[PDB]
Amino acid sequence: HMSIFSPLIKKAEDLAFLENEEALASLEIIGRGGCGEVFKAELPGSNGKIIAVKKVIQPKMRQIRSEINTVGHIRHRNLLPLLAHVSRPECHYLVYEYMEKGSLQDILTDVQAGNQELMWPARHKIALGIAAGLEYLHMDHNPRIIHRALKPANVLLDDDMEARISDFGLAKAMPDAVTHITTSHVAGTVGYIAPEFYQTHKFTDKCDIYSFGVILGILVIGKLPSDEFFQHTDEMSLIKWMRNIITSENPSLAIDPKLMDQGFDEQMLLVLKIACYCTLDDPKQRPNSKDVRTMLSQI
Ligand SMILES: Nc1ncnc2c1ncn2[C@@H]1O[C@H](COP(=O)(O)OP(=O)(O)NP(=O)(O)O)[C@@H](O)[C@H]1O
Ligand SMILES: [Mg+2]
């Protein structure tokens, strides 16, 4: 079973090498995710167009095709357009356009090593991008879509440096909450799981607001939630450590020293505050995607 949502010319030219299991073994691996896997491949029919193939493993439910077909027909400037969905018997393949710039996670880890640099105006453009893509999913699409796995690795940068959200969360395809929490630890991505999910086992729109709030803090602090710096600190979490520095009398301490003297301190401090409201322990106290965008665009 195969469905296409984007002008890739022949349905057979893309199909042939994905059905061949031995064909993936020689493809380059761009994104390591354990169970989930992403490959790098050149589309044969196109004139040298590189694509990214996400491999998700399902653990007679056709609801996967129903939701993915909805995901495939979503078009937004800040959402990575799904190109094709291949459904094997016990596996699924998602086809995206390969972005040379990588993901937000890839860049931020490269900024730590100094192999890359990202200035605040770009981070501000990324935040506004994710905010625009979130509001469309939460309050503009005809069925309300919830991205249940929002993280900097699922925010890709195009050649215009606009954030694009990918690897959407599919309620039918996702594993049980207890396992999902377990692999979230090994992947170092627990920090994006809202506190309520531990008692609800259901992803809400406020869970997307929580994951977004962490990303806003990362863009200013420059450290990831899995950073061992936070495992030596007093609060033992990026969200709580950021919250106390906000209310401290020296809030600039949380700012990455790489964007200090650029004159964006006042702007970055306002982003930290919006990250606090998006990451409050009570989801009812958190803003929605519409108000989050308005606060980010007010600077
Ligand atoms: N269209 C794409 N273009 C370029 N790189 C991509 C693309 N999609 C994914 N990647 C890379 O894949 C990496 C993440 O791989 P992935 O298996 O999706 O783990 P994850 O995103 O952290 N969790 P999840 O996607 O929710 O299962 C990203 O950092 C990218 O480098
Ligand atoms: Mg990804």
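Just so you know, the numbers here start at 1 and follow the chain as drawn.
Per the header: X-ray crystallography, 2.9 Å.
Cβ coordinates are placed from backbone N, Cα and C, and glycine is handled just like the others.
Feature annotations, courtesy of Swiss-Prot:
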BINDING   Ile30, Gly31, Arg32, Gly33, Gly34, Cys35, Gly36, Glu37, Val38, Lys54  ATP binding site
MUTAGEN   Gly33 to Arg (Swiss-Prot position 356)  In sobir1-7; suppresses BIR1 (bir1-1) disruption phenotype
MUTAGEN   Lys54 to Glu (Swiss-Prot position 377)  Loss of kinase activity
MUTAGEN   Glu67 to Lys (Swiss-Prot position 407)  In evr-2; loss of kinase activity
MUTAGEN   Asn115 to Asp (Swiss-Prot position 455)  In sobir1-10; suppresses BIR1 (bir1-1) disruption phenotype
MUTAGEN   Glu235 to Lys (Swiss-Prot position 575)  In sobir1-2; suppresses BIR1 (bir1-1) disruption phenotype
MUTAGEN   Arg286 to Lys (Swiss-Prot position 626)  In sobir1-6; suppresses BIR1 (bir1-1) disruption phenotype
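This view paints the features noted in Swiss-Prot onto the structure.
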residue	record	DSSP (3 states)
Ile30	ATP binding site	strand
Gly36	ATP binding site	strand
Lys54	mutagenesis position	strand
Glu67	mutagenesis position	helix
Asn115	mutagenesis position	coil
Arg286	mutagenesis position	coil
(message) Tell me the Cα distance separating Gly34 (ATP binding site) from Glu235 (mutagenesis position), rounded to the nearest angstrom.
(response) 29
(request) Have a look around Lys54 (mutagenesis position) and count the other CB atoms within 10 A of its CB, chains all included. (result) 19
(request) Could you check which of these recorded positions, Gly34, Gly36, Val38, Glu67, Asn115, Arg286, sit within 10 Å of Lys54 (mutagenesis position), going Cα to Cα? (result) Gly36, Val38
(request) Mind giving me a neighbour count for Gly33 (mutagenesis position)? Other Cβ atoms within 10 Å of its Cβ, every protein chain shown. (result) 16
(message) Could you tell me the whole-number distance in Å between the Cα atoms of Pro59 and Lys60, where 17 residues in between were not modelled?
(response) 13
(request) By Cβ count within 10 Å, point out the most packed of the binding-site residues listed: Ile30, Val38. (result) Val38
(message) With the cut-off set at 10 Å between Cβ atoms, which of these mutagenesis positions ends up with the most neighbours? Options: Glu67, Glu235.
(response) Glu67
(message) Let's check the environment of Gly36 (ATP binding site): how many other CB atoms sit within 10 Å of its CB?
(response) 16
(message) Between the Cα atoms of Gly33 (mutagenesis position) and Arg286 (mutagenesis position), what distance do you get, rounded to the nearest Å?
(response) 30
(request) Sort the mutagenesis positions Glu67, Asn115, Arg286 by C-alpha distance from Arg32 (ATP binding site) and give me just the closest. (result) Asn115
(message) Going by a 10 angstroms cut-off between Cβ atoms, which of the recorded positions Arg32, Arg286 has the sparsest surroundings?
(response) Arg32
(request) Tell me the Cβ neighbour count for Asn115 (mutagenesis position), meaning other Cβ atoms within 10 Å of its Cβ, over all protein chains shown. (result) 9
(request) Just jot down the residues in the same chain as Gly34 (ATP binding site), at least 6 apart in sequence, with C-beta under 8 A of its C-beta; none if empty. (result) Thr183, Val186, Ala187
